[PDB]
Amino acid sequence: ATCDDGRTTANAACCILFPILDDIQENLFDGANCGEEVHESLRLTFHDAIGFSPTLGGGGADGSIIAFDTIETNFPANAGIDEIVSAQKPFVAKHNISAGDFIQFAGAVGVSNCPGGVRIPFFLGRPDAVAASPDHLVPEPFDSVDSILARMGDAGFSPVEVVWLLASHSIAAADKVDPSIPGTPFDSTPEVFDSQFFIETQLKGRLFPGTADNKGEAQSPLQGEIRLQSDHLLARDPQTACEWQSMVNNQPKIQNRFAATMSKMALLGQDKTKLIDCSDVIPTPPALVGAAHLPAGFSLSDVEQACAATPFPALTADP
Ligand code: HEM
Ligand SMILES: C[As](C)(=O)[O-]
Ligand SMILES: C[As](C)(=O)[O-]
Ligand SMILES: [Ca+2]
Ligand SMILES: [Ca+2]
Ligand SMILES: [Fe+3]
Ligand SMILES: [Fe+3]
Ligand SMILES: [Fe+3]
Ligand SMILES: [Zn+2]
Ligand SMILES: [Zn+2]
Ligand SMILES: [Zn+2]
Ligand SMILES: [Zn+2]
Ligand SMILES: [Zn+2]
Ligand SMILES: [Zn+2]
Ligand SMILES: [Zn+2]
């Protein structure tokens, strides 16, 4: 199909997305960059979708975190998310798509701006949210591995799928974990969707980049970086350590698993056979330019190898 302006897409119904794409690319993403708003919007896709529990309720990827923001944004685990919700609200008001669709669309658009990134499958047609998420559904950085795997499992994700989804932390920072140093990234390349995150989480911790007693924070190996206690544990726990290490310098796996699992998350609470596939409106992501590697002055002796079956891979070091 050919839309009013000459752009094409497989299903004509997808045409309404093109002006929305242009609007968000300039006005939310600072001109199609992989920056702060991309990161927050990708976080938002998760804090929307994971509000889903067979026992407790919540409609999943339904736009509830916008529609019921007054409730959801005051949950402790949602600290800091009010900023991006308030930034997305005017676009949702202005355009003719549901908040659930908008959140997933903005997340997939944003991720496509990141070198090494992926086009997450996107489906159009979610109805407006009809309930707030229950509290206590979003994993927290001071939660155990057992707790996180049980929560994500409750929502339908296996342990390997949790690791795959945490490739998100390759383009991410924290603002509230240590509010003395807001905006500190989880890897040395927060504007590149790469395996740096899985390498750097495996390094021996050395320092706290800000203050030293924050709940849910572990030592970081690098002054410009913050480490979550949840990521420290997942990189090391016998349940997840071997999958974690398998991501290192495995960019094809990161891409293919992240996109597939994000699609599954984007569809929590929904039914893709009632939705329309609009994946071809999402832009083509830029490529990686070079290999993930150790930071300057590090070596493999700085890696806390945690997988019994398989030696951590050789890596070069930024010299
Ligand atoms: C599995 C358990 C997870 C835990 C415990 C966790 C925890 C956290 C924490 C504490 C922050 C920083 C919040 C702040 O202080 O500003 C954060 C940021 C973020 N998370 Fe995770 N998260 C998890 C899974 C996920 C998943 C599945 C996604 C997939 C979309 C995701 C995407 C992000 C992004 C992109 C950021 C950066 C936000 C920003 O830069 O402002 N997270 N997460
Ligand atoms: C039950 As919980 C994910 O708030 O520790
Ligand atoms: C004290 As809790 C179950 O919200 O991690
Ligand atoms: Ca929701
Ligand atoms: Ca990165
Ligand atoms: Fe509201
Ligand atoms: Fe913030
Ligand atoms: Fe580097
Ligand atoms: Zn900006
Ligand atoms: Zn922000
Ligand atoms: Zn519009
Ligand atoms: Zn809780
Ligand atoms: Zn908790
Ligand atoms: Zn942020
Ligand atoms: Zn364990």
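All chain A residue numbers match Swiss-Prot; in order, they span 31-349.
Heads up, the Cβ atoms here are built off N, Cα and C, so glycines get one too.
According to Swiss-Prot, the feature Mn(2+) binding site maps to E66, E70, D205. Spatially close to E70 (Mn(2+) binding site) yet at least six residues away along the chain are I111, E113, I114, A117, judged by Cβ distances under 8 angstroms.
Reduced to three states, the DSSP call for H77 (active site, proton acceptor) is helix. The annotation active site, proton acceptor is assigned in Swiss-Prot to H77 on the grounds of sequence analysis.
Annotation source Swiss-Prot lists Ca(2+) 1 binding site at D78, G90, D92, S94. Spatially close to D78 (Ca(2+) 1 binding site) yet at least six residues away along the chain are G90, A91, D92, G93, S94, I95, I96, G130, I133, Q134, judged by Cβ distances under 8 angstroms.
Among the mutagenesis experiments that Swiss-Prot reports, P106 to H is described with the note: Minor effects on activity. Listed in sequence order, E170 are the same-chain residues at least 6 apart in sequence whose CB falls under 8 Å from the CB of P106 (mutagenesis position). DSSP assigns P106 (mutagenesis position) to a helix in the three-state reduction.
Swiss-Prot documents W194 to H or S as a published mutagenesis change and attaches the note Complete loss of activity toward veratryl alcohol and reactive black 5. No effect on manganese oxidation. Summarising the environment of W194 (mutagenesis position), the number of other Cβ atoms within 10 Å of its Cβ, over all protein chains shown, is 23.
Positions annotated as active site, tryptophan radical intermediate by Swiss-Prot: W194.
Its Cβ taken as reference, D205 (mutagenesis position) is surrounded by 17 other Cβ atoms within 10 Å in the chains shown. The note that Swiss-Prot attaches to the published mutagenesis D205 to A is: Complete loss of oxidation activity toward manganese.
Around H262 (mutagenesis position), the C-beta neighbours below 8 angstroms that are at least 6 residues distant in the chain are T231, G235, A248. Listed in Swiss-Prot is the mutagenesis experiment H262 to F, annotated as follows: Minor effects on activity.
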CB-centroid shell, 8 A cutoff, Mn(2+) site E66, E70, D205, site residues removed
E67, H69, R73, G110, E113, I114, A203, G213
Cβ neighbours within the same chain of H77 (active site, proton acceptor) - under 8 Å, at least six residues apart
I95, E102, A107, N108, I111, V168
I need the most crowded of these binding-site residues: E66, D92. Count other C-beta atoms within 10 angstroms of each C-beta and give me the top one.
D92
Reported as an integer number of Å, what is the Cα distance between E66 (Mn(2+) binding site) and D205 (mutagenesis position)?
11
Of all the binding-site residues given, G90, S94, which residue's CB has the most CB neighbours within 10 A?
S94
